[PDB]
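A.B. asks: Structure below; questions to follow.
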Amino acid sequence: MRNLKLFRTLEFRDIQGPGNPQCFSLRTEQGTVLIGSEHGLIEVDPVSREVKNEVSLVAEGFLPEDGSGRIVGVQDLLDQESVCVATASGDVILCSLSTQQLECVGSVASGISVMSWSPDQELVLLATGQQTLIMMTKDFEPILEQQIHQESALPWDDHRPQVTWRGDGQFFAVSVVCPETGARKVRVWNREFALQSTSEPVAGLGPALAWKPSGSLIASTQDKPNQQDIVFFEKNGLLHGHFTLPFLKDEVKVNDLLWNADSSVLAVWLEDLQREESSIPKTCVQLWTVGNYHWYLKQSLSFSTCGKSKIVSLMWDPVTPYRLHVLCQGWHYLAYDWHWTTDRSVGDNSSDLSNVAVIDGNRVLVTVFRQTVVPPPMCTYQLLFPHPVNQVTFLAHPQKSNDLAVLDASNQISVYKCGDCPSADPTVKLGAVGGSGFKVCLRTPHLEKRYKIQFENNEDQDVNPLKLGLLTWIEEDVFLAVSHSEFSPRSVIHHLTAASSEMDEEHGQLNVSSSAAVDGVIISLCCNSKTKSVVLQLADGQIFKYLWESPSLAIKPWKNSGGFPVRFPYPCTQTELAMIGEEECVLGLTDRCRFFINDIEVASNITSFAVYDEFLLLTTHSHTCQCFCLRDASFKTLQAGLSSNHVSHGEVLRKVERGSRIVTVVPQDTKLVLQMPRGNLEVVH
Amino acid sequence: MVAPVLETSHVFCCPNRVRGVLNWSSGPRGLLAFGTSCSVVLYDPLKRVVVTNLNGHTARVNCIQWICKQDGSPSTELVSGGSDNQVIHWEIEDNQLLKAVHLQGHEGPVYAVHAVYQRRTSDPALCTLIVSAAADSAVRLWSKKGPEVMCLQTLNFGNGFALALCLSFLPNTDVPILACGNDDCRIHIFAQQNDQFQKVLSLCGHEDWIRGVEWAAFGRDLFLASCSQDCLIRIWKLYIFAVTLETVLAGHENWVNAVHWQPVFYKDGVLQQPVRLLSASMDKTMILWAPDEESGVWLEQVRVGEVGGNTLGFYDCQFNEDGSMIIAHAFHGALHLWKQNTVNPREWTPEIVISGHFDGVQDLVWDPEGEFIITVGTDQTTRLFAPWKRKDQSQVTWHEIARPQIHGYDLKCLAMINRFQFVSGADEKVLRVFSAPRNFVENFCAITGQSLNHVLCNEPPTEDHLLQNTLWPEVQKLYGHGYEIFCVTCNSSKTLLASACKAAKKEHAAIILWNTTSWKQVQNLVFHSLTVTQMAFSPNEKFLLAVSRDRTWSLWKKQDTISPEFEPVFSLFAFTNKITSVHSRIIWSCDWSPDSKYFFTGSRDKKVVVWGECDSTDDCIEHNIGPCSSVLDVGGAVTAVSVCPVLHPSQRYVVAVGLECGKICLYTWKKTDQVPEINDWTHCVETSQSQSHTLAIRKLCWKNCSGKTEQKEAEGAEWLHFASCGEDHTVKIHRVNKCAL
Amino acid sequence: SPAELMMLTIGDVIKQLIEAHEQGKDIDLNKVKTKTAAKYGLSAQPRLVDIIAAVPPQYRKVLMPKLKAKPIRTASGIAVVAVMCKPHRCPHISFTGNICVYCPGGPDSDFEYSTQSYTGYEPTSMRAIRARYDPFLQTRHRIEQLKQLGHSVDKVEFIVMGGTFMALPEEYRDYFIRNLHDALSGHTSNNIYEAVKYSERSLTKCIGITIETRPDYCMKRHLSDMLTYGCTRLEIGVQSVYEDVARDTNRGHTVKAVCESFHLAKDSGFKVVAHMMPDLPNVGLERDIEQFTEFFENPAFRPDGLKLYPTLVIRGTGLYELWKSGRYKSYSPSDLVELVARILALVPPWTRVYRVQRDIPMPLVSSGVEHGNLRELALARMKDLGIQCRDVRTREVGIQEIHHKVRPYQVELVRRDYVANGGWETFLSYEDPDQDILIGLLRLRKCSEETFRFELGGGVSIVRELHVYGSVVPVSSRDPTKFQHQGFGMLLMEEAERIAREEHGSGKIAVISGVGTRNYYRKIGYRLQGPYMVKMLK
RNA sequence: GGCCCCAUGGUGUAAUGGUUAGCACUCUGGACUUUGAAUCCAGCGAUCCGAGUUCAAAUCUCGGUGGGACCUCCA
Ligand SMILES: [Mg+2]
Ligand SMILES: [Mg+2]
């Protein structure tokens, strides 16, 4: 199983706005973000920190100047340069841009609550304040108008209808608090107002609603006695499962649910209730996922609830797969980018046991693949932690590549290490290989230290929940992390050295003993295992060599065979380093199935690869895996062998099933582990 | 005499299912011996009447072997076996059980037995040697050295088994020999040396289980028939003492089950020593192998076989004393016999044998005129038994002449409507009624001797005419009951029929009444809460009873009829709750005295209650119905009670009470007419281990010969004939002396 | 008649087949019939069965391989024998009142003498009715037919069919089991144990029995009763994976019971086959594809077998009134073939599909299926759309020799791992990688912590199936062209032992064998500890 | 002994040199772990036997084998 990783954050602060933000939307082709405030529209560019267009709705007798009025929502329109906006007063305005032309395109007596535009924008749906629903064509020519209203309500339900479209825009669902029963009720219609179905009576239904993009299950939330769960309706209107959030009863409120661009990652927004007189509240943005019908919890982000941190809205990128935009209250813009990966250990062949570490929130499900080849939902052993886990990494020492290092939300770098005596610490629990009679001879890690990270001075960190990303355990004492400075593209590399000399006392201190500055955004960092040389990829994809052992911390560009700089033609997500005969190469892969040895493309159909001790293994998109040696091969030899036109034979090629992804490599057994999209495992030679 | 006698007249039965249960002794007037259920039956084919029974086993009988007399006289001893882990030795004399020794020590049912009079010279009076092979993965060697038995030896064949055994003596001496085959596709020879049986040799023969071996001492040589299962007979030889292989004659295509040399016989003092061989197989054929006149190679002689339906072959066959007849035991249970035609030896003709149900006979009905009985059992078959005249000769014989139904369900009940009509309660929801064809009545005229014009009011068949050429046509079909029928009974006027079905609630436990002429439901009587186990109508034809599993009854009395054509109605006159009931457990039987005012009941609490008092019929204003006299405790679960249909001078009420174990007992009752209620019941006659069943008794139906309203022609008017519809496959008919006035 | 010359034809044709065999030259069969059929004056070509009939013994032995009719009955590895039981009522008509909606026939239906769900006209029905539901007669008839066709019946596999097999009393059930074992062996037993003990030493080996049941009669007691009988495979009707459907159709139970039955059966050691039922009268197409994706994705439903069944409407049933009144309109053939193609595309690489279409004749069905050849049309549409079907029923050696011509050249050991109803299982196989041809398989498991059998407690790994595919080679025979006696079972046992003692960390390896195969395991080093074969691995 | 006609899958007849053969009964195979005989879909199978005319003949000349028809000698 794989887990998400944070690699790029973009934060723009103090946007010069007249009032306060109320809604926002995106213009993906231009990359600019529109923000509808309580005064007028604002158009911003985050990568350059500028505000180009600024319309004043209040000036042209549209938004009342008294200090009120709500914009229902900013909606960008495709193949144009105008913006469709609404006002809570009950008007729809097709305000243009640049030319500053603002024409009234629709007026309704009762006010408008929510605007919903289909994923393709030709049919828009509006909800009135008189409890009626209007279906409008693209050009605002009226089409239809039908009424929504064809154990008790949850206390903090604000009686605000929400509408959701399917991915293909064939059906939609309306969420309404029925006046008769005083309970949340869901009705599903098709495109031309045919009443498809009505939801079944369920007590404790929440306000959220988000139809899955591909579309089989409608997300919602339900508060049951002693728990709060997320339930999945279906098109028929009946529940088809659920999963439980890890929280107490009557403590947290669910604001809204929203889906990914490919029905993969579900983000839930949680706010702490003010039940206690003080009850310092917390904000949670949680990124879960799905495996073998068991819902992992992969990420958890904590804002500040009240003050200059009020989270106003979230938007998944409709085009970019993994990108989330956050709009706060104090004119604040956040952007987060993620990508999948797996955490595995590489070391000396005589002692290394290939490992896989998988995050499930507050647990880590370790699997040792050298001895027990175990399916995903089960594990060899299990590590427990008090508060959710965010980043997990293994030691890079050649003879000790089995000592885990787990980071958590509250910044507590634990160091789990394997030793002679298991020490019987309760934090390590046996998985599927333990029990009465059942016993396999292996050694489990035992906790060693609970290092606590210290930062400069005593600042408030930032409204950003995460301050460190891409943690690398290059040596038992020395770590590595990278941060992005907000104003300049100057990225900073820290040195979380071990201030605590030895096992003096639990809760040791990790101190930032250095901070090097290198211009440009850093998207990935890696290190060699034998020479322990560090390679950075700037935003452009350029490869810079880094020298932590050097006192000057000098950063030099990576030189190719002819002593020339190396530049990837495209940004590279996954990077590893190989020892090809007598030269070291920055092997890399892109999101669009490209192999980029040094800087020359050598393939165009690769889905997943892995490099181990003189063994490069690849999974082509033609359902055919391949394995090349590196003991005596040369760059030209690899280029010719992987030229894809040289005749394929049975000594290298070996067919696989549809979508197999390599998990890890077992050299001494000459075995390979493949995972299919269904979820199971396969072993080949 | 003053105390009347009880005698058993007729017995019908057949071998059970098992291989090897058949034998003829080697001697004049030899007695056939086979095994039915849990007993051994001796029957003489020439007499065509069963000789006797030898009870004493408890489980199913498996294998039976005689012990021939060396001179050639009729045999005396009879070694047996069974599935109750015990081997019983028997000693017979004058067709009466003389002695029975219960040899025991087997941890598993026995399958093979063999014994022979040992011929030691130290005056060993009647010294025998029994061998028994069982399911205990072992074989035991015994000896009945006079009136004492002790186990000689035990040999265990590991986790294997033993399948065939025979004992004989080596030539020019009396050293015992033993041929023991097994499932190991192999036979072993054990010879007794010193004082213990030892291992001598191990033959490598066939490639299947051996289902039989047999020795034959001709002159000074030994020949071993070694029948197999892979369609291969193998004759060996043993000469002075090594064994040699010989002719491997074959020609069967299925499993071959039996092989037996034709035995020696004494014709006019000089003994004869034939060399032949008989065998049977699953292929539905018998092959009689004899050597050629000139060449010694063995060739087939005849191919006698049976062609009926699509049944399987045979498990066993027995040749004869000398050569006259041949018998084979079929699969489903049947005996086929053939004698050698004098004109052509290769020609063989069938004859007449006995038969019967191969599963427990559930119900029995006597003919209203009283010349045939219809029996129905779990064997999914109905059988009709009728007598025959053996021309100008005595000892008239009753045996099967028809087979009205070969229906495929499990039948459980029976009822007469008229001279030739038939109702059967199967394991379905439908009542099926039958009539008779003209062929049946024509053959009945031809057999019993009663005139055709008289029977219509103006040799017996063999297995071919019954299984294939006999089926009474079905005329109607009665629906209406939601569950399987459990109790059927009609009335004496042949007008109203009553039926009851299996039930678990009050609504389903309702009896249904039908009209004979127009077959539509006359009425539906609802009462009780469980299935009505027994029911019958009153002799005066105005009452009814429904004793059922709920330990209650019913007294549905007749209501007056105003319009003559209107169907009569019934009303509940009396009943009984848990408090009023005197029975402790389930009731299973009932019958009325033919006095119209008293009746009996029989439960599983070993009690026979004679509560009647259904008198003052014209002025029945209230209920005065309850216990009548003392409750008899016979000592077993009573299953069937019946009252003889004739009255007697001293107000005698004679009843034939059955039990669980066959213990048919005759009781005599009379009301004391006083508050002393003791000695009212008297005990007349019990049944011994020769006149009784070995399992449950289902119906003790008497004979009500309505044809003999007055005794026109009698041999003294002193006999009553009744039936015992048992559960051990037997339909024995008994005759009892009554009195002398 | 010239038919008398017809047996001279055989009398001549046989006279040819042996004659050339005497000089050892192969002779074509079709044209020899054609030639020695226009010379004796024939008007009909001979049928192979009559040719096989009249042959001398050794000549039968030498001409069976060249005169085998329908070479698929022994192309899977066993000899199927189908038997049924007495008609009986299903055990949920009491507290409900009516049996399942779509069930045709039965004891109280309008089909006279009809078993439940099997109306009157399937071939097993006429085979069984004439024997009046007697197991001895039925099994003997099937064996003699299989020998008539010219096959080897040395390895047999029973399948009991009909209604449910637990709603019957103990006497009737043990009667069936003992009669079957004795019919196959030849003994005449009194109880079940004697029958089993003689069947163990029998020559014609028995492999196991398959029973169908509802999940509400699948409990610990019933599993004990099965394990005494010698059964080794169970089938459960799992119609629909949606709870609303299983209540609107008067099914009488819930899906949770089905999942619990799956858990118990797979933990005990059986193999479970599901009966899914597309086009139920509330569902639709996309709902079908979603429910099948869930059924093959949820780690609480993954079986080791499957048997699809499109819906059929039959007179005198619950669906008949719905169809007549104007509800539950059927599917058009094209969309049905499309849908079936989608399921067969979703079928995982370890599930064997047995049957795709009901055997019901054309006149009986009022609507729902036109062509009784849906599997081949589905496969043609798979090759049309580019998608592929990759179960083991279309990758075992026997099937892909009669179909196609290729045969394995390079054999490799493939291994899969999974998550079943709560246990961890493996799947080892020897198969050709480059051509997708399967040879043999295995099924390990690690028993969960909800076992109820004493032998499997305390560190026990169970083996549920071993099967090497090819042609049925009789016991102790050795052939260098078939595959069933070349030695793959030993290697599978070696690797299973290594897995169970090094990875599983177990102490006992237990095998749910059949009865005739028992002796086989005695040559490996196993013992008997009840209805199991155990061995100490430490 | 001439005389006039005919020969096609195992069986029944189709088809006038672009040559280069379709239909019916029958047989075999797959759906099928519910079936040799049922359903559906695929398949194996022929222009008696020679010289030839025409670039080319199940299609035309001549043959000699088999069958049918008129007058047959014959015994
Ligand atoms: Mg023709
Ligand atoms: Mg066929």
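Chain C residue numbers are taken from Swiss-Prot; in order, the displayed residues are 10-547.
According to its header, the structure was obtained by electron microscopy, 3.3 Å.
Heads up, the Cβ atoms here are built off N, Cα and C, so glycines get one too.
These came from Swiss-Prot, pasted as-is:
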BINDING   C:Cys99, C:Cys109, C:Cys112  [4Fe-4S] cluster binding site
BINDING   C:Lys164, C:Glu474, C:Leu475, C:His476, C:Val477, C:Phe497, C:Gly498, C:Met499, C:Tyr530  acetyl-CoA binding site
DOMAIN    C:82-372  domain 'Radical SAM core'
DOMAIN    C:396-547  domain 'N-acetyltransferase'
MUTAGEN   C:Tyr202 to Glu or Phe  Substantial reduction in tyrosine phosphorylation
MUTAGEN   C:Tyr207 to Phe  No effect on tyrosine phosphorylation
MUTAGEN   C:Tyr251 to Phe  Small reduction in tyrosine phosphorylation
MUTAGEN   C:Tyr318 to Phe  No effect on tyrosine phosphorylation
MUTAGEN   C:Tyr329 to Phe  No effect on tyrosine phosphorylation
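For each feature listed, report its degree of burial, its nearest neighbours and the pertinent distances within the displayed model.
C.D. replies: DSSP assigns C:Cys109 ([4Fe-4S] cluster binding site) to coil in the three-state reduction, placing it in neither a helix nor a strand. The Cβ of C:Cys109 ([4Fe-4S] cluster binding site) has 21 other Cβ atoms within 10 Å, all protein chains considered.
Around C:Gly498 (acetyl-CoA binding site), a 10 Å sphere centred on its CB holds 17 further CB atoms from the protein chains shown.
Other Cβ atoms within 10 Å of the Cβ of C:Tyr202 (mutagenesis position), summed over all protein chains shown, number 12.
Cβ neighbour count for C:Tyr207 (mutagenesis position): 20 (other Cβ atoms within 10 Å of its Cβ, all protein chains included).
When secondary structure is read from DSSP and collapsed to three states, C:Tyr251 (mutagenesis position) falls in the coil class. The Cβ of C:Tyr251 (mutagenesis position) has 21 other Cβ atoms within 10 Å, all protein chains considered.
Around C:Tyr318 (mutagenesis position), a 10 Å sphere centred on its CB holds 17 further CB atoms from the protein chains shown.
The Cβ of C:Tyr329 (mutagenesis position) has C:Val322, C:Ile323, C:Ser375 as same-chain neighbours under 8 Å, each 6 or more residues away in sequence.
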A.B. asks: Taking 10 A as the limit, how many CB atoms besides its own sit near the CB of C:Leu475 (acetyl-CoA binding site)?
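C.D. replies: By my count, 20.
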A.B. asks: Tell me the Cα distance separating C:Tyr251 (mutagenesis position) from C:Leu475 (acetyl-CoA binding site), rounded to the nearest angstrom.
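C.D. replies: The Cα atom of C:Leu475 (acetyl-CoA binding site) is 33 Å away from the Cα atom of C:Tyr251 (mutagenesis position).
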A.B. asks: Around C:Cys99 ([4Fe-4S] cluster binding site), how many other CB atoms lie within 10 A of its CB?
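C.D. replies: For C:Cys99 ([4Fe-4S] cluster binding site), the count of other Cβ atoms within 10 Å is 20.
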A.B. asks: Three states by DSSP: which one describes C:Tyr318 (mutagenesis position)?
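C.D. replies: DSSP call for C:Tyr318 (mutagenesis position): coil, neither helix nor strand.
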A.B. asks: Could you check the recorded positions C:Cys109, C:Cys112, C:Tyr207, C:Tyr251, C:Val477, C:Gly498 and tell me which sit with their Cβ under 8 Å of a chain B Cβ?
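C.D. replies: Going by the Cβ criterion (under 8 Å to chain B), the qualifying recorded positions are C:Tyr207.
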A.B. asks: Let me check the 10 A CB neighbour count of C:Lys164 (acetyl-CoA binding site). How many other CB atoms are there?
C.D. replies: 21
A.B. asks: Say you check the Cα of C:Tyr318 (mutagenesis position) against those of the binding-site residues C:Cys112, C:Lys164, C:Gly498, C:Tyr530; which is nearest?
C.D. replies: C:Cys112
A.B. asks: Have a look at the recorded positions C:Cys112, C:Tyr207, C:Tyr251 and say which one has the shortest Cα distance to C:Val477 (acetyl-CoA binding site).
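C.D. replies: So, spelling it out, the nearest of the recorded positions is C:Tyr207.
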A.B. asks: Reported as an integer number of Å, what is the Cα distance between C:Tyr207 (mutagenesis position) and C:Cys99 ([4Fe-4S] cluster binding site)?
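C.D. replies: Spelling it out, the Cα of C:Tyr207 (mutagenesis position) and the Cα of C:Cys99 ([4Fe-4S] cluster binding site) are 34 Å apart.
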A.B. asks: Please identify, among the recorded positions C:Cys99, C:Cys109, C:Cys112, C:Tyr202, C:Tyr251, the one with the smallest Cα-Cα distance to C:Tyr530 (acetyl-CoA binding site).
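C.D. replies: Ranked by Cα distance from C:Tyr530 (acetyl-CoA binding site), first place goes to C:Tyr202.
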A.B. asks: Report the nearest neighbour of C:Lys164 (acetyl-CoA binding site) in space among the recorded positions C:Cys99, C:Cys112, C:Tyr202, comparing Cα positions.
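C.D. replies: Spatially nearest to C:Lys164 (acetyl-CoA binding site) by Cα position is C:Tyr202.
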A.B. asks: Which residues, sitting 6 or more apart from C:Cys112 ([4Fe-4S] cluster binding site) on the same chain, put a CB under 8 Å from its CB?
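C.D. replies: The answer is C:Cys99, C:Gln125, C:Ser126, C:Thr326.
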A.B. asks: Could you give the Cα-Cα distance between C:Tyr202 (mutagenesis position) and C:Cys109 ([4Fe-4S] cluster binding site), in whole Å?
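C.D. replies: C:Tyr202 (mutagenesis position) and C:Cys109 ([4Fe-4S] cluster binding site) have their Cα atoms 36 Å apart.
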A.B. asks: List the Cα distance (Å, whole number) between C:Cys109 ([4Fe-4S] cluster binding site) and C:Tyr251 (mutagenesis position).
C.D. replies: 16
A.B. asks: Under a three-state reading of DSSP, tell me whether C:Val477 (acetyl-CoA binding site) is helix, strand or coil.
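C.D. replies: In three-state terms, C:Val477 (acetyl-CoA binding site) counts as strand.
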A.B. asks: Any idea what DSSP makes of C:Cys99 ([4Fe-4S] cluster binding site), helix, strand or coil?
C.D. replies: coil
A.B. asks: CB neighbours of C:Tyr530 (acetyl-CoA binding site) within 10 A?
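C.D. replies: Looking across every protein chain shown, the total is 17.
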A.B. asks: For the recorded [4Fe-4S] cluster site formed by C:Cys99, C:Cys109, C:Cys112, name the remaining residues of the chain with Cβ within 8 Å of the site's Cβ center, in chain order.
C.D. replies: C:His101, C:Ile108, C:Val110, C:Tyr111, C:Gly115, C:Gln125, C:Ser126
